[PDB]
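Contents: one structure, followed by commentary.
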Amino acid sequence: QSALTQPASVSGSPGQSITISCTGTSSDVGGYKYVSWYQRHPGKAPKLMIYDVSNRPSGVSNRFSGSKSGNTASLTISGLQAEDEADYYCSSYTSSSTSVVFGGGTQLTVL
Amino acid sequence: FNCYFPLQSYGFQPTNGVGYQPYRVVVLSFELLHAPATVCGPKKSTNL
Amino acid sequence: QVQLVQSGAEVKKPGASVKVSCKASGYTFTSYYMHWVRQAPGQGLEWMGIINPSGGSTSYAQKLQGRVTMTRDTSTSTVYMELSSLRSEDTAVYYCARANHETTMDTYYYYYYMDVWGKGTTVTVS
Amino acid sequence: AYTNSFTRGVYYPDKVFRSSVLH
């Protein structure tokens, strides 16, 4: 399908919680349980925190959780810090021509 | 926990399937009411 | 130390062909898949296609017909990435990606988990 | 407003002709 929909930029405060939306097609997110998110520290490599919508690799801080309903996937960051300021991309398998789709991305700026 | 989406994806690895391959199983169910049959094969309808 | 390394950067003009490697380390080269993701400038990350280290079977995106052929080397645990008829938007950061399960017989877990990564390798075409 | 259905509602159960038979 087409690139997923993510907020352009979300700001907040440390320790406060911020949630990131990810909209796709029913063939991108709503037909599957395969949503995974990623983050960009500038000039660095990706890093996986989210996969299996709400499941986790070993070593990811319990501050990041993923959620799923309808066409909306969502990532929640509890107890924000300036440690958390990065870019964020949601990913999903698609039931169509392609196999993997990504969101436009979201820059989380810590104020 | 105890809350699972009831659907799963098969996958069908390209060449790893001996009983793990896509088998497009078409099934014909032959329904007759002893009514007007409508789908019947190429028989030449001779004179009466 | 399971880590993936491609080559350095390349500077192309349109119409050429480019050779991108990716050696592997720290595991059994014949188990996992090798996934490949680029980053077009300003638009997000983009998967080409993959190749199986066990047999070499290939596949790729329809939008990338005939302009890509993925090869590999089991002896050096090196997998190779080809892109011909190069165009300006082919400027991208090309990543080699490892699947989050070993190729397993009669399997269920799907093989597109993108979890292990290359440093990155940017292509410049103008 | 309720009414009696005295004997109506009977329909040919199938599409098979019969004759002079209590089926």
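Note that chain B is numbered according to Swiss-Prot, with residues 486-533 shown in order.
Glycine residues also receive a Cβ, built from the backbone N, Cα and C atoms like all the rest.
For the mutagenesis experiment B:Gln493 to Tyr, the note given by Swiss-Prot reads: Reduced host ACE2-binding affinity in vitro. Taking all protein chains in view, 10 other C-beta atoms sit within 10 angstroms of the C-beta of B:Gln493 (mutagenesis position). Mapped onto three states, the DSSP output places B:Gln493 (mutagenesis position) in coil.
Record note (Swiss-Prot) on the mutagenesis of B:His519 to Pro: Increased resistance to human covalescent sera neutralization. Secondary structure at B:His519 (mutagenesis position), taken from DSSP and collapsed to helix, strand or coil, is coil.
Quoted from Swiss-Prot, the note on natural variant B:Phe486 to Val is: In strain: Omicron/BA.4, Omicron/BA.5, Omicron/BQ.1.1. When secondary structure is read from DSSP and collapsed to three states, B:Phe486 (variant position) falls in the coil class. Residue density at B:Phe486 (variant position): 3 other Cβ atoms are found within 10 A of its Cβ, drawing on all protein chains shown.
Residues near B:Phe490 (variant position) in space but far in sequence (CB under 8 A, at least 6 apart, same chain): none are found. For the natural variant B:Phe490 to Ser, the note given in Swiss-Prot is In strain: Lambda/C.37, Omicron/BQ.1.1, Omicron/XBB.1.5, Omicron/EG.5.1.
In three-state terms derived from DSSP, B:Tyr505 (variant position) belongs to neither a helical nor a strand segment and is classed as coil. Taking a C-beta cut-off of under 8 Å and a sequence gap of six or more, B:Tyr505 (variant position) has these contacts in its own chain: B:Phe497, B:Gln498. Under the heading of natural variants, Swiss-Prot lists B:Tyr505 to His and annotates it as follows: In strain: Omicron/BA.1, Omicron/BA.2, Omicron/BA.2.12.1, Omicron/BA.2.75, Omicron/BA.4, Omicron/BA.5, Omicron/BQ.1.1, Omicron/XBB.1.5, Omicron/EG.5.1.
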Subset of B:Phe486, B:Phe490, B:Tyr505, B:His519 (recorded positions) with C-beta under 8 Å from chain C: B:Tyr505
Recorded positions near chain A, Cβ-Cβ under 8 Å, from B:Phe486, B:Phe490, B:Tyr505, B:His519: B:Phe490
Cross-chain proximity of recorded positions to D (CB under 8 Å), evaluated over B:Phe486, B:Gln493, B:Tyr505, B:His519: B:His519
List of residues, in chain order, with Cβ under 8 A from that of B:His519 (mutagenesis position) and at least 6 apart: none
